[PDB]
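Have a look at the structure below, then the notes.
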Amino acid sequence: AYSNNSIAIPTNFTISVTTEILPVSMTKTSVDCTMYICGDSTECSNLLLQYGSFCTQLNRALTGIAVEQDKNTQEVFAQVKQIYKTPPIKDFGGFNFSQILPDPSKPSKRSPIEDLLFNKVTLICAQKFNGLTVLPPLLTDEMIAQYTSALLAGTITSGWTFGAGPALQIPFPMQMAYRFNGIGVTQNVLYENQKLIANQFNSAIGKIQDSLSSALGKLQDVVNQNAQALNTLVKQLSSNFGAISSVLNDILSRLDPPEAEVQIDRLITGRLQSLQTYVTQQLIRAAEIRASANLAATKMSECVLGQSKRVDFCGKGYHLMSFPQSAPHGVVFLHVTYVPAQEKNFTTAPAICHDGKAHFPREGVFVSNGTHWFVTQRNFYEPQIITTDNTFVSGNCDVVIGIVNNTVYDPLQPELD
Amino acid sequence: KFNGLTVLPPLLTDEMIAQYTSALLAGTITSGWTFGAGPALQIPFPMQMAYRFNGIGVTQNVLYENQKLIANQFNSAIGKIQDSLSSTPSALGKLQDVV
Amino acid sequence: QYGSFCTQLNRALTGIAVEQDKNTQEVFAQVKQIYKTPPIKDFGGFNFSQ
Amino acid sequence: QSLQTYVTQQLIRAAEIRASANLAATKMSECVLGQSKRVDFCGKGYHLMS
Amino acid sequence: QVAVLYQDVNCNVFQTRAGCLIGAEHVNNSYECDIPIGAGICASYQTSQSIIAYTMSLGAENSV
Amino acid sequence: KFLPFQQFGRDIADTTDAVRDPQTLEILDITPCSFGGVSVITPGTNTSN
Ligand SMILES: *[C@@H]1O[C@H](CO)[C@@H](O[C@@H]2O[C@H](CO)[C@@H](O)[C@H](O)[C@H]2NC(C)=O)[C@H](O)[C@H]1NC(C)=O
Ligand SMILES: *[C@@H]1O[C@H](CO)[C@@H](O)[C@H](O)[C@H]1NC(C)=O
Ligand SMILES: *[C@@H]1O[C@H](CO)[C@@H](O)[C@H](O)[C@H]1NC(C)=O
Ligand SMILES: *[C@@H]1O[C@H](CO)[C@@H](O)[C@H](O)[C@H]1NC(C)=O
Ligand SMILES: *[C@@H]1O[C@H](CO)[C@@H](O)[C@H](O)[C@H]1NC(C)=O
Ligand SMILES: *[C@@H]1O[C@H](CO)[C@@H](O)[C@H](O)[C@H]1NC(C)=O
Ligand SMILES: *[C@@H]1O[C@H](CO)[C@@H](O)[C@H](O)[C@H]1NC(C)=O
Ligand SMILES: *[C@@H]1O[C@H](CO)[C@@H](O)[C@H](O)[C@H]1NC(C)=O
């Protein structure tokens, strides 16, 4: 419903948390081009040697892919030059954080949500050394978890300043008041019902686990695509490519040397074409993954280390904060956001004028109780008497359309009486 | 129709895309930015424009004292863009080249 | 006997085709609840008829 | 060979168009659904709305 | 003087998850390094003078 | 409509006409017969059949 003198103001809020999952790296492989298309054959290698420097180019491409994956993993997480620890006493003012920071009981040193994400994501990894190998990631899972825990401790015990110089401690309720002031609502609306908010926050953190126990589509899809591409590369060894047989030993033994090169070269060309296709596909996939990792790094740098005024970049609704969590070849952000609810509709007016002088709100809006007029903040509903402190004067209410007559209290008047 | 080459229809027909665009326009016209961050809250359009003016440093009273001029300028600009979009063939080039 | 090139090409093209629908959906469907403008266009002077 | 070349070119173009669509989605989120303080992300001048 | 690392070998020797490493010895403490090896371990040159390997140090640990 | 001297016809690959019979000539368009892919919609093997 829309009218030229009607506004709707929410009288309540709900704090929600949203999970955003982004893959930052994929498994790195490095196939031996000389070995892949020549299964330990001297004549095969001799024939390939005259086919240009294709193998060196393919090896360089794969090595570059692996290096850029290590760079992506380093860049997404290692945003902090120092490692922070949460204090032993977990007194944050009612905020139960026991679900995001790691617990010491489990040997894995990972948080319950981190553990659930690790357990959720799983031929695929057994190709039996057929000229191919996987290299371990430069950062282990334990070090990634340590980075995430350091970021978490910094963003809990030091607000946003730890990402912009030295870490300055600050009590968590005051940090949340700072965030509330950032989104627009005055900080007092926190302290007036802080306990309630805490419970709400806890409840939200208590749901995503179930919401994650029922998903991981991006990470699983990346892993499945990589495994399936590797499997379809390995399986191509059994094709004839127009030759007598798909095995170098069989074609060498059955056929004479001078009449087997004409048939070995077709198999060489087929294997080289398959390997080239695999390398090109991996290059395109790595470019896509690098774009995703850059987006994840930007989200970690803005949503976590600070407060983002961008509308839909760190979860739906006004953004309060965010907590990062590791995941196998990916990162999961829990965005803590603030959304209005339980709105009521009043009748508004752009300004109110009296004794030939207009008055506009300093920061807020004018609403109608039904017979009286009030000035309140934009998002939350908190009526206040329209005094000269909350309003400023400009004009004579002869040019503003929609002026509503009313009186503005002067705090100096009662002193005279 | 050639041999072995085919085109699949889009998931969202142009009517549905137009409906989505109209929904976004109506939301941004009758509710400002609130409909993108929770439940939609109604607010008069001059008041929303005053909020947006206050969001770039210009005081609120500027719009409430020059509303007629602001509306006339907005209407003139909209007419001018509609007229100009049909002037040069290259205006939609960033799309056409793709095709 | 030339391998599995056909499957690879078909999978790549199908992936592109699905990705286009994903692009359109995530570009336009930013709201899960469509709105309608009021019948009366008293916007205070601004003309949205175009 | 011809079909492989066509598929690779299509993959590159699809990646570029996906980047453009992501930029369009970001602009729709931050310019229509709200006011953006990024200076030249909503045309020249101070942004008002979109 | 350089060091040599193999990839998949059940190997101044020093076993490493990334593969057998010879030519360098591991140290018990840890420093932020510049030559990545893998599996959280990495080598560098230090003052005689030799090449060493160690697990990476994330940063100067401090609790506020 | 084709000038009465040609025999074949194509825009890219082949749409030939003009039946080669010396006694009778007639223009016959050549087109495929609606080849097409086939897709399958399944709610899920563990949900229904
Ligand atoms: C907004 O602009 C439109 C532009 O078409 C105006 O529409 C005009 O309406 C009158 C009323 O009969 C017609 O005679 C004109 O031909 C229309 N077009 C133009 C260009 O004038 C419309 O009046 C304007 N105002 C509103 C409130 O919609
Ligand atoms: C806001 O909603 C919560 C939901 O549980 C409720 O407890 C609270 O009382 C509401 N606020 C007010 C002011 O009633
Ligand atoms: C206006 O405020 C007074 C406070 O005393 C209240 O009694 C009254 O109900 C309010 N008006 C309406 C229409 O509710
Ligand atoms: C609102 O519009 C109505 C027309 O329905 C008009 O009578 C009234 O004066 C307008 N008020 C303002 C403040 O624009
Ligand atoms: C407000 O008061 C002035 C003078 O007291 C009067 O001229 C004007 O009509 C009043 N406004 C309304 C809406 O009655
Ligand atoms: C590596 O060698 C050591 C020492 O012989 C042995 O204990 C270990 O089981 C070996 N591991 C593998 C994977 O071969
Ligand atoms: C590290 O400490 C262990 C335990 O005292 C010791 O056995 C080992 O030799 C030390 N490392 C070096 C390089 O001295
Ligand atoms: C299908 O539903 C059954 C019934 O709960 C479940 O056991 C199974 O894991 C589901 N998935 C598959 C692939 O069968």
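Residues displayed in chain B correspond, in order, to Swiss-Prot positions 854-952.
Heads up, header says this was done by electron microscopy, 3.7 Å.
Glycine too: its Cβ is placed from the backbone N, Cα and C atoms.
Variant annotation in Swiss-Prot: B:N856 to K, described as In strain: Omicron/BA.1; the structure shown retains the original residue. Under natural variants, Swiss-Prot gives B:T859 to N with this note: In strain: Lambda/C.37. Here the residue is the original one, but Swiss-Prot notes a natural variant at this spot, B:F888 to L: In strain: Eta/B.1.525. B:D950 to N appears in Swiss-Prot as a known natural variant, with the remark: In strain: Delta/B.1.617.2, Mu/B.1.621.
Sequence features annotated in Swiss-Prot and their locations in the structure.
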residue	record	Cβ neighbours (10 Å)
B:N856	variant position	9
B:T859	variant position	9
B:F888	variant position	21
B:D950	variant position	8
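Using CA atoms as reference points, the variant positions B:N856, B:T859, B:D950 were checked against B:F888 (variant position), and the closest is B:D950. According to its DSSP assignment, B:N856 (variant position) is coil. Here the variant positions are B:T859, B:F888, B:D950, and the ones sitting under 8 angstroms from chain C, going by CB atoms, are B:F888. By a Cβ separation below 8 angstroms, chain F lies close to these of the variant positions B:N856, B:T859, B:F888, B:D950: B:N856, B:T859. Cα of B:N856 (variant position) to Cα of B:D950 (variant position): a span of 25 Å. Between B:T859 (variant position) and B:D950 (variant position), the C-alpha separation comes to 21 Å.
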